[PDB]
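In what follows, a structure is listed as structure tokens, so that the remarks can point back to it.
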Amino acid sequence: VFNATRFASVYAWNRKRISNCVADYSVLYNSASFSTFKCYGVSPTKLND
Amino acid sequence: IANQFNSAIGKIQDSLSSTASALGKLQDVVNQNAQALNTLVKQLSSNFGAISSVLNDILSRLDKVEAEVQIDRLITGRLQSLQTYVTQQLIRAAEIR
Amino acid sequence: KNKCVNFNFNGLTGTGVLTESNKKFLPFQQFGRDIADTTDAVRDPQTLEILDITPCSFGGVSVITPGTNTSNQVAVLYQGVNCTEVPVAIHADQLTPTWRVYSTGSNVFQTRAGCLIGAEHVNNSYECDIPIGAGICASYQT
Amino acid sequence: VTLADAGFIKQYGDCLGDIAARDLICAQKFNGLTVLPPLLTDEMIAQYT
Ligand SMILES: *[C@@H]1O[C@H](CO)[C@@H](O[C@@H]2O[C@H](CO)[C@@H](O)[C@H](O)[C@H]2NC(C)=O)[C@H](O)[C@H]1NC(C)=O
Ligand SMILES: *[C@@H]1O[C@H](CO)[C@@H](O[C@@H]2O[C@H](CO)[C@@H](O)[C@H](O)[C@H]2NC(C)=O)[C@H](O)[C@H]1NC(C)=O
Ligand SMILES: *[C@@H]1O[C@H](CO)[C@@H](O)[C@H](O)[C@H]1NC(C)=O
Ligand SMILES: *[C@@H]1O[C@H](CO)[C@@H](O)[C@H](O)[C@H]1NC(C)=O
Ligand SMILES: *[C@@H]1O[C@H](CO)[C@@H](O)[C@H](O)[C@H]1NC(C)=O
């Protein structure tokens, strides 16, 4: 998802299923590369729980 | 006078053994007591504007500081749900006294 | 199962005793819910059995005293509690009341109001001194 | 007249497992709402009467 070479244009924005897998969100939130990382019904600190 | 008394007490048994509703003044008290506790348990299911009605869904999902803004909504609405129940019960207790 | 625990199922945190349920969850369900909007049954995500959640035992506690002028001796009533749930109130399962000398027992009594500890049951009837409930009273006497 | 609880000793015997679901008194009790017994039992009221 995040390192795929080609992103979609916003008029035809892409949608990928994430399923039957473990998600370590501490790796995603620890990376300083994200200029914005805003969670709207949950805290990014809790996503691992 | 005795036969009329014995026949009149006979009709108290026949009435109480027949009709379903004669103690309606006492069943109303039980029904009001039960309705007020069932209403008080229903007010736990309300959000009051919090993201959930359940503290475990707030404390699993939010951090220590974003949770308190949700927890205080639930505290404020519940605290008013108890003050309503206890005010209704203090007014209702004076009817029974 | 059958012990008070901090559970967490798929992120659904809580506190309670987990118990073998007889409920019949359809294949699309994961939690059962209460009139209060709290969960009360859950399907285990590793072995697909249904667990009844029940909260860990609790009740009111009430302290019976002849007053500090007469004595510092008191009796304790655990409201709506069977006597067998006070041996469950052992210090290994740390309770909200930190004090526990009552759990020494020998004067445990069962009343319809609750479990009464530190008061001696007697067959003599007297005028009601301190009212305990369900026909029982207590008093400080020789 | 049919009563909805009377404060008589909810032992943790019945209300655990099955009856937790089908009885309003367990939903009340589990949320800190308890009924207390009267001081005079219905036998003591009948002795006075
Ligand atoms: C006063 O009223 C009573 C009934 O309220 C009368 O008693 C009845 O008398 C008739 C015959 O006249 C009997 O068939 C009934 O069985 C009696 N009933 C009872 C309860 O005994 C009584 O006769 C009246 N007396 C006068 C003087 O009028
Ligand atoms: C307190 O709990 C005990 C069980 O731990 C109850 O004892 C049982 O009572 C029933 C009905 O009389 C008997 O059939 C059982 O054989 C008893 N079991 C044992 C191990 O003795 C007792 O009735 C409860 N008392 C109250 C008032 O709740
Ligand atoms: C959990 O592991 C067991 C094997 O130990 C397996 O039978 C079970 O299907 C697993 N749970 C899921 C959701 O697959
Ligand atoms: C108890 O109160 C009485 C006054 O009513 C007083 O004379 C007595 O000394 C008191 N005793 C104690 C132990 O407080
Ligand atoms: C009360 O009386 C019963 C017999 O009816 C007896 O078994 C019991 O030991 C007595 N208790 C006391 C404290 O006297």
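Heads up, chain D uses Swiss-Prot numbers, so what you see runs 826-874.
When the header is checked for method, it gives electron microscopy, 3.1 Å.
From the backbone N, Cα and C atoms, a Cβ is placed for every residue, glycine too.
According to Swiss-Prot, the naturally occurring change D:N856 to K is described as follows: In strain: Omicron/BA.1. DSSP assigns D:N856 (variant position) to coil in the three-state reduction, outside any helix or strand. Sequence-distant contacts of D:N856 (variant position), defined by Cβ-Cβ distance under 8 angstroms and a gap of at least six in the same chain, do not exist.
The Cβ of D:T859 (variant position) has 17 neighbouring Cβ atoms from other residues within 10 Å, across all protein chains displayed. Among the natural variants that Swiss-Prot reports, D:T859 to N is described with the note: In strain: Lambda/C.37.
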